[PDB]
Number of protein chains: 2
Amino acid sequence: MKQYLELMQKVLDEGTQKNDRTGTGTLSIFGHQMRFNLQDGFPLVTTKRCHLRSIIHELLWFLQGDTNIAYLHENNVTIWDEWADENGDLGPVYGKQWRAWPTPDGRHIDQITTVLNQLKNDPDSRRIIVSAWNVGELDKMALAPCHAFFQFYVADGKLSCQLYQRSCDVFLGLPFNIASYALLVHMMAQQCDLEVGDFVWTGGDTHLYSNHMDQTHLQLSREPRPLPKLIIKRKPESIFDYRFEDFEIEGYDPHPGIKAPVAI
Amino acid sequence: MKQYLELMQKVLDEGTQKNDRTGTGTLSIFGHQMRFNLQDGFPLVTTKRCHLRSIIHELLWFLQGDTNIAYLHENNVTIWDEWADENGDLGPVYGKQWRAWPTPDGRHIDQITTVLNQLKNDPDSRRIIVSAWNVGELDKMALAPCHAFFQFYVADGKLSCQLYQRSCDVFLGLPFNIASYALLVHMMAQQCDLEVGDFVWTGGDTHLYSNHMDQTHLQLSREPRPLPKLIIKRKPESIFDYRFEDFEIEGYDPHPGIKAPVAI
Ligand SMILES: Cc1nc2ccc3ccc(CNc4ccc5c(c4)CN([C@@H](CCC(=O)O)C(=O)O)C5=O)cc3c2c(=O)[nH]1
Ligand SMILES: Cc1nc2ccc3ccc(CNc4ccc5c(c4)CN([C@@H](CCC(=O)O)C(=O)O)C5=O)cc3c2c(=O)[nH]1
Ligand SMILES: O=c1ccn([C@H]2C[C@H](O)[C@@H](COP(=O)(O)O)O2)c(=O)[nH]1
Ligand SMILES: O=c1ccn([C@H]2C[C@H](O)[C@@H](COP(=O)(O)O)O2)c(=O)[nH]1
């Protein structure tokens with residue numbers, strides 16, 4: 001994608017060499033924002049092949065409030081396995097914060113159903129936020145959240161979303177993080193009889209790891225193909241009721257996949 | 001300043017007319033970012049006179065964990081007055097979350113001590129964040145956090161900071177919020193022997209209120225002037241014991257302070 005290839009070119013031309021907790025070394029910039037008008041096409045990378053199945057299953061997993069990896073295993077998703085303890089638990093991560101943020105006095109707030117009730121009764125609110133950054137439970141999480149915070153806004157009967165991502169692995173994580181959030185914006189728009197607006201991505205530490213530089217220069221020498229189409233074949237009774245097979249992706253024809261190591 | 005003024009015209013050319021909680025009406029955009037190189041001077045507006053004594057007093061009030069406007073009265077800062085209960089209290093707002101985010105298990109977390117220790121021991125960290133968006137406590141706050149989430153970054157001996165401001169009053173609040181955080185970046189750079197870097201601002205619902213258009217049109221015809229320079233006259237034993245006496249701006253030659261109606 002134009003926006004994606006241009007962030008890669010910007011971290012290569014402006015990135016400073018940093019060290020990081022996984023030992024691997026990075027090229028790094030701080031502060032970046034880009035926008036995708038979701039009516040132009042579904043924002044899934046065409047310069048290397050990505051796999052929808054995985055983006056969808058992790059999204060369904062977040063929406064049920066799940067933080068154990070067995071659901072993901074049942075549907076062949078492996079990326080969470082190094083962080084999981086012996087019982088497959090990742091601790092209070094995304095799915096838990098989304099659906100059941102713990103308050104000081106006993107309570108639990110479901111941030112997803114709150115947001116659906118704000119878009120319905122009060123779409124002009126400036127407080128239609130979902131946060132995963134629970135400072136209090138961060139010591140209990142397998143990984144502190146990268147895509148930590150997001151805000152929805154409604155305009156001419158169109159739903160927009162902005163995500164604050166504190167840390168971003170440009171080459172490996174970001175194809176999946178933007179497809180994940182753009183999918184949640186078609187799901188919340190369908191539920192609210194709203195049209196799709198913009199998905200705005202903002203990054204804190206936006207980086208390329210040192211052992212991704214050949215890969216990066218190969219992908220960037222590929223010109224983008226036309227952006228694919230998302231078809232939802234079913235409007236479920238609630239947002240928690242989407243199954244994998246409601247979603248069809250049309251017109252997706254990518255360049256060959258490019259592999260690269262995950263820094264631990 | 002040119003970034004701030006470019007944003008102001010953008011909200012007029014492109015802003016959607018929205019109804020808001022006050023009734024006043026607004027012109028609005030979603031998703032906007034601004035980079036301020038702090039080497040080039042202090043980012044306090046020159047097109048209208050801003051009063052540094054109130055900026056510096058609100059911020060020392062935050063850093064001490066205080067949610068009662070008593071301190072701000074001793075030192076004449078008003079603005080938090082319609083939101084305070086008869087005992088002068090705002091609920092667990094900014095300062096309470098910066099210094100004492102409360103767990104489910106009784107304990108508290110001092111996010112400013114955490115963040116100073118991370119800057120003094122692990123500067124490459126992509127988790128040097130402090131959040132004021134405490135979901136389990138939003139209902140006990142008089143007004144939910146506008147400047148909600150920020151992240152620090154260390155690259156070539158320089159300290160940078162990025163802010164997420166969910167809802168923004170371009171005319172009134174935004175001049176004060178840019179100086180306030182740029183100021184914090186200077187106190188943190190000083191306590192941690194780092195040079196100052198970039199201050200990056202990211203907004204959600206960025207808006208201009210209807211009854212501000214005249215003052216905005218007056219401001220857009222005035223040219224910006226050179227930025228001031230912030231001298232910090234001493235080096236305190238901790239970031240918690242700074243004082244009004246310690247801050248000085250050389251080179252501030254603004255246009256007159258412009259009066260404009262606040263919305264309740
Ligand atoms: C350094 C780093 N660490 C991470 C650790 C946790 C993550 C969890 C999820 C995601 C983003 N979500 C997905 C969700 C599914 C897949 C992938 C990523 C990557 N992908 C693997 C497939 C793994 C496999 O062989 O089965 C791939 O590289 O193609 C997936 O199918 C990124 C990370 C990162 C990440 O991208 N970078
Ligand atoms: C509509 C609106 N509501 C707010 C809610 C309370 C706020 C609290 C803090 C700040 C930002 N902090 C400061 C810090 C200093 C000053 C002001 C605000 C406003 N101001 C007034 C004086 C104080 C007053 O309005 O009572 C001025 O003359 O410009 C100050 O000197 C803005 C708001 C807004 C805000 O920006 N706009
Ligand atoms: O959704 C995800 C999850 C993780 N990461 C990356 C960010 C960093 O490269 C790494 C997490 O390491 P820290 O930032 O916590 O150090 O994983 C992503 O890009 N996207
Ligand atoms: O630091 C601050 C505090 C408040 N506001 C503004 C944001 C909105 O204009 C209004 C708060 O209204 P809500 O967003 O909460 O609805 O005050 C600022 O811009 N900066």
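Heads up, the Cβ atoms here are built off N, Cα and C, so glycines get one too.
Summarising the environment of B:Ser167 (dUMP binding site), the number of other Cβ atoms within 10 Å of its Cβ, over all protein chains shown, is 23. Under the DSSP three-state reduction, B:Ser167 (dUMP binding site) is assigned to strand. Taken from Swiss-Prot, the feature dUMP binding site covers B:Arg21, B:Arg126, B:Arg127, B:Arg166, B:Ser167, B:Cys168, B:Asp169, B:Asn177, B:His207, B:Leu208, B:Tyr209, and the record attributes it to experimental evidence.
Classification of B:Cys50 (mutagenesis position) by DSSP places it in coil, neither helical nor stranded. In sequence order, B:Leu44, B:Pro175, B:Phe176, B:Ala179, B:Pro254, B:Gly257 constitute the residues six or more apart from B:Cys50 (mutagenesis position) in its chain with CB-CB distances below 8 Å. Quoted from Swiss-Prot, the note on mutagenesis experiment B:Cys50 to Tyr is: Shows 0.2% of wild-type catalytic activity, but substrate affinity is not affected.
There are 11 other CB atoms within 10 A of the CB of B:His51 ((6R)-5,10-methylene-5,6,7,8-tetrahydrofolate binding site), with all protein chains counted. Look at Swiss-Prot and you will find B:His51, B:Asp169, B:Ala263 tagged as (6R)-5,10-methylene-5,6,7,8-tetrahydrofolate binding site, backed by a large-scale study or a structure entry.
Under mutagenesis, Swiss-Prot gives B:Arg126 to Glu with this note: Shows 2000-fold decrease in catalytic activity and 600-fold decrease in affinity for dUMP. Counting only same-chain residues six or more apart in sequence, none has a Cβ lying under 8 angstroms from the Cβ of B:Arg126 (mutagenesis position).
Annotation source Swiss-Prot lists active site, nucleophile at B:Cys146. In the three-state DSSP reading, B:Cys146 (active site, nucleophile) counts as coil.
The mutagenesis experiment B:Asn177 to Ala is recorded by Swiss-Prot, whose note states: Shows 200-fold decrease in catalytic activity, 20-fold decrease in affinity for dUMP, and 10-fold decrease in affinity for mTHF. According to DSSP, B:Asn177 (mutagenesis position) is assigned to a helical segment. Around B:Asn177 (mutagenesis position), a 10 Å sphere centred on its CB holds 20 further CB atoms from the protein chains shown.
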### Query
Highest CB neighbour count within 10 A among the recorded positions B:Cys146, B:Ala263?
B:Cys146
### Task
Go through the recorded positions B:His51, B:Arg126, B:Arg127, B:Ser167, B:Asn177, B:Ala263 one by one and keep only those whose Cβ is less than 8 Å from a Cβ of chain A; report them in sequence order, or 'none'.
B:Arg126, B:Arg127, B:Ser167
### DSSP-derived structure type at B:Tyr209 (dUMP binding site), helix or strand or else coil
strand
## Note on the structure
Per DSSP (three-state), B:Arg127 (dUMP binding site) is coil
### Task
Determine the minimum-neighbour residue: among B:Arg21, B:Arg127, B:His207, listed as binding-site residues, which Cβ has the fewest other Cβ atoms within 10 angstroms?
B:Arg21
### Message
Using only C-alpha positions, which one of B:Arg21, B:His51, B:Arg127, B:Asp169, B:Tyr209 is spatially nearest B:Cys146 (active site, nucleophile)? These are the binding-site residues in the record.
### Response
B:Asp169
